[PDB]
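Enquirer: I'd like to ask some things about the structure below.
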Amino acid sequence: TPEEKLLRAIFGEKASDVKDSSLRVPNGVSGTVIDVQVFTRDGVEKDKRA
Amino acid sequence: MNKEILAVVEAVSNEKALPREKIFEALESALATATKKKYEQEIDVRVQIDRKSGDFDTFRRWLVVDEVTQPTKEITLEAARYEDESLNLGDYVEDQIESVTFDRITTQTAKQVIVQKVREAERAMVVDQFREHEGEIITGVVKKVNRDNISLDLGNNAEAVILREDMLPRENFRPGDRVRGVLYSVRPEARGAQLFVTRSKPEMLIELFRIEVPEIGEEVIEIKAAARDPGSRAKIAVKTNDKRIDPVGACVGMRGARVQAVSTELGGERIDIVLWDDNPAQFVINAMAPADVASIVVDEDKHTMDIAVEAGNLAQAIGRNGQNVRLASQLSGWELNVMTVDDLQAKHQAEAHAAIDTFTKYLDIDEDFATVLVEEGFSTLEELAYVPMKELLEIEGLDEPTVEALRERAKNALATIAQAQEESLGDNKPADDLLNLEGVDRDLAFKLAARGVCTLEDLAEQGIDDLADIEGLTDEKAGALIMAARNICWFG
Amino acid sequence: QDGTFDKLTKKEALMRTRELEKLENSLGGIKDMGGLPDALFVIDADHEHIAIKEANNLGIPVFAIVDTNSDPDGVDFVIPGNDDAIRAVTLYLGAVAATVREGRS
Amino acid sequence: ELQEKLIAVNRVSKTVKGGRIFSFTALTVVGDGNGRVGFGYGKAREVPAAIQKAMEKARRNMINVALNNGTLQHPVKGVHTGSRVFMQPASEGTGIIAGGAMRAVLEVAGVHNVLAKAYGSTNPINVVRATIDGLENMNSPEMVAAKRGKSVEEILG
Amino acid sequence: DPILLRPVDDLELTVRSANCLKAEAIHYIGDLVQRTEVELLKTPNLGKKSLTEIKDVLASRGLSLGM
């Protein structure tokens, strides 16, 4: 749409036709997250939690 | 990115004729509101957009105040000046905060605030430029028909409303129909319909005549008054200062073409066009058209006029359901009583006999002398009591001693009228039983008794509307006294 | 008075304000009226003889302070008196102003 | 209502260095039929605009004439610039017996009985100006009574 | 009940009673039915006669004051 540039109206980037979507996970199990490991291939920028 | 902010500001400034500054202030407020919604706590937030780069910094704003009521959004002047000595009451203290990423959420909020700013800038300036239209006959397309109103689209996101009372009684509009009407009121309902349009009020008739009659648009002919029964009949009064122009002939046009165009736009409403006269009696004769008036009697004190007509013209003078007399009365501002020549003579004979009986009873004069007073134009005891002595001395057979005695008798008769009422229920029963009503001084009791409210029961039976004309009695004070009277009479 | 006095051409903007002030005096206090007047108070019958002929074409009762050289026929409410002394004109103008203030009740 | 009436068109001319340019003049008349009548000359370069500009000044040029029952008051002369119209009231003269350009101006004025004849140069615009001043000075007995004698009765019996 | 949603003008009240109710912002039959007889007697221009008219008309529709 021309409105795909609404993003641009406040930001920019290219076009918004690309499907914006965050990898969300499925169901069936509860739990409590006890331990998180983050491994980084060398050269890549470590983020703040790594 | 950077140059794109400038290109957007320039495009919007040029297309909406709006100050760039007003668009930025609104984007800053939009971004501040979008930022506030990302925090779980109620924070105060200022956003500042750089006018050259389009880059923006976001703060934790702290409204500098004297007394802090909201510690999450407010800071004391003493604490603000510890960080920057230049700060005053009403300034903002900032705090380095991560600016919200411009996602399609902030983008949508920014778009909504821009649209709202354009409604309060571009559309507001369009309404200001259309000062004529705000008052003249605007044209709209019917967007929606409800039971109680019609929504019109005027273009440019402007919506108007015609209320049910503002429509003609036989009009049936459909969505997509074009409708003309006078913009009679502009309120402040930007979201929705701030514009109120009428087709029923007299202004619609005046403005249709202004458009159809060039001589009215050029101020050569003036419409002095308009009276209207919407979708049935109207009267307009026209004047001109140019003796070469017939104002009635100009408004009618060649074979009635102009008045028929206005009538057709009003759903076949019958329009009478009358000549305005500066003499009220001559103006009422003109307003009574098409009925021929035989005589007029003017009562200036009551602001009423008795209109005698021939018995054959009585039905035409009154009109269907009194429509002709009512429109003439609304056009003149006078109360108009239409009767036959025989009925007017019978009324005058009954009034003369009642005046003679009143003068004979109260002035201790003979019927012959009372008849002379009525023939010289005296009808009330008040006229005889207060009229200049010169007018009473112009009457044949009155000397200065007899005029003085007549005035003294008239004043004593007027006094005794109030005195008898007071003795019965004015300074006695109204100054005791009716004085019990909260707030009833002796003056108010006599004012009530002059209206026939002599007892506390008579006051308990009144409405607020029946007492509204009593000088010094407000609707609230009237309501309190009636309720006090009812509490004693009906609940004691 | 606010707006386009600079926007396109400065010399041609001086043309419009050269157009304005000559129109300001010729069409002076007429722009506030709209339409035709009802009366017309003249202070010299001979000098302004066009208007008395012009007003008598229509139905306008006029009021002329007449001098002895003019002809008092087109004027309805003829007023004899001097009209070339300044102190004379402030009598008639001071009277017609203060009376019409009493007439606008 | 106004009962307009055309009398005569004309083709007048004037010359320049390129040649001669014509136009049209068209004398018309209007009248209510009950004592109001007015004429207007008008001239333009085309006959639809010539007759319309003629009427538009004829509306403002209307005069009142006081008559009795479709006929005149008394005999009356009418001289104007080579046109001597004579007008005799002729109480029920059974029609307006008059020449051209009088038959127009008497009809729309509302009379129906006058005997009339124009003496002199029978020129149409000068003869319709001749009846007008001959009609507007002709006076009712009411105006005659209230300047002379001061009884409405005895001035005519 | 769809009768409560009707305006007070549909009750065929005297021009006095209707104007007295409008002055107190009573627009619907459902607003009128909630008011007590003692509250209506406090309203301006509201006599004993107009109160009896309102009761007789409400009773003709199976409604009572103070519901």
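Residue numbering for chain D follows Swiss-Prot; the residues present correspond to positions 10-166, in that order.
Looks like electron microscopy, 4.4 Å, at least that's what the header says.
Placed from the backbone N, Cα and C atoms, the Cβ positions cover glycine too.
So Swiss-Prot lists the following for this protein:
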- D:11-74: domain 'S5 DRBM' (DOMAIN)
- D:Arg20 to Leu: In strain: SPCR9; spectinomycin resistant. Not a ram mutation (VARIANT)
- D:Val21 to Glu: In strain: SPCR7; spectinomycin resistant. Not a ram mutation (VARIANT)
- D:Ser22 to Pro: In strain: SPCR13 and SPCR15; spectinomycin resistant. Not a ram mutation (VARIANT)
- D:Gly104 to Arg: In strain: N-660; suppresses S12 streptomycin dependence (VARIANT)
- D:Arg112 to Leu: In strain: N-421 and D-1023; suppresses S12 streptomycin-dependence (VARIANT)
- D:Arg112 to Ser: In strain: NEA-319; neamycin resistant (VARIANT)
- D:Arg112 to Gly: In strain: NEA-314; neamycin resistant (VARIANT)
- D:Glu151 to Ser: In strain: B (VARIANT)
Enquirer: Given the variant positions D:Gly104, D:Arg112, D:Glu151, state which is nearest to D:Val21 (variant position) when distance is taken between Cα atoms.
Expert: D:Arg112
Enquirer: With a 10 Å radius around each C-beta, find which of these variant positions (D:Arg20, D:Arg112) has the fewest other C-beta atoms nearby.
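Expert: The variant positions D:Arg20, D:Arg112 were compared, and D:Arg20 has the fewest Cβ atoms within 10 Å.
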Enquirer: When the Cα of D:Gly104 (variant position) is compared with the Cα of each of the variant positions D:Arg20, D:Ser22, D:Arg112, D:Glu151, which one is closest?
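Expert: Of all the candidates listed, D:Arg112 is nearest in space.
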Enquirer: Could you check which of the variant positions (D:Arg20, D:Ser22, D:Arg112) sits closest to D:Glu151 (variant position), going Cα to Cα?
Expert: D:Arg112
Enquirer: How many Å separate the Cα atoms of D:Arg112 (variant position) and D:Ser22 (variant position)?
Expert: 28
Enquirer: Kindly report the helix/strand/coil residue split of the domain 'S5 DRBM' (D:11-74) according to DSSP, in that order.
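Expert: Counting residues per DSSP class in the domain 'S5 DRBM' (D:11-74), I get 14 helix, 32 strand, 18 coil.
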Enquirer: Under DSSP, is D:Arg112 (variant position) helix, strand or coil?
Expert: helix
Enquirer: Please classify the secondary structure at D:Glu151 (variant position) using three-state DSSP.
Expert: helix
